[PDB]
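Here is the structure we will look at.
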Amino acid sequence: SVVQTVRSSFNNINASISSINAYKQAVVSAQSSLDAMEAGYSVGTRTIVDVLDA
Amino acid sequence: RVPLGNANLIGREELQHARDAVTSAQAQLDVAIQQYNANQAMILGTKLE
């Protein structure tokens, strides 16, 4: 039982690292989309609902 | 469409397009009216004889 538990914990740490990387990439993508939506609104090609959704 | 823009609930390009559409329709009507007037220059509302 100790064998299996320690192995599982190790794999879990690795999975956590990978998930963190994925989420950082997602955050950057969302920031870019929000900046685009805000600039469009500033120039007058988009409403404010889009800004709030972003 | 104007009232929505008054409250900022539509893009300003949508208002610009609608206003330009009104102006273009007015110009087309002017063309038609002047064409009709040109045709009426050859009659001057006189009898057939």
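We number chain A the way Swiss-Prot does; in order, the residues shown are 344-397.
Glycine is treated like the rest: Cβ placed from N, Cα and C.
Quoted from Swiss-Prot for the published mutagenesis A:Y384 to F: Partial channel opening. Increases sensitivity to vancomycin, by allowing its passive diffusion across the outer membrane; when associated with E-389. Look at A:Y384 (mutagenesis position): DSSP puts it in a helix. Neighbours of A:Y384 (mutagenesis position), defined as other CB atoms within 10 A of its CB across all chains, total 18.
For the mutagenesis result A:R389 to E, the note given in Swiss-Prot is Partial channel opening. Increases sensitivity to vancomycin, by allowing its passive diffusion across the outer membrane; when associated with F-382. Around the Cβ of A:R389 (mutagenesis position), a 10 Å sphere holds 19 further Cβ atoms from the protein chains shown. In the three-state DSSP scheme, A:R389 (mutagenesis position) falls into the coil class.
Around A:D393 (mutagenesis position), a 10 Å sphere centred on its CB holds 17 further CB atoms from the protein chains shown. Under the heading of mutagenesis, Swiss-Prot lists A:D393 to A and annotates it as follows: Decreases inhibition by hexaamminecobalt(3+).
Under the heading of mutagenesis, Swiss-Prot lists A:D396 to A and annotates it as follows: Decreases inhibition by hexaamminecobalt(3+). Taking Cβ-Cβ distances under 8 Å and a sequence separation of 6 or more, the neighbours of A:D396 (mutagenesis position) in its chain are A:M380. The secondary structure of A:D396 (mutagenesis position), as reduced to three states from DSSP, is helical.
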Which of the mutagenesis positions A:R389, A:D393, A:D396 have a Cβ less than 8 Å from any Cβ in chain B?
A:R389
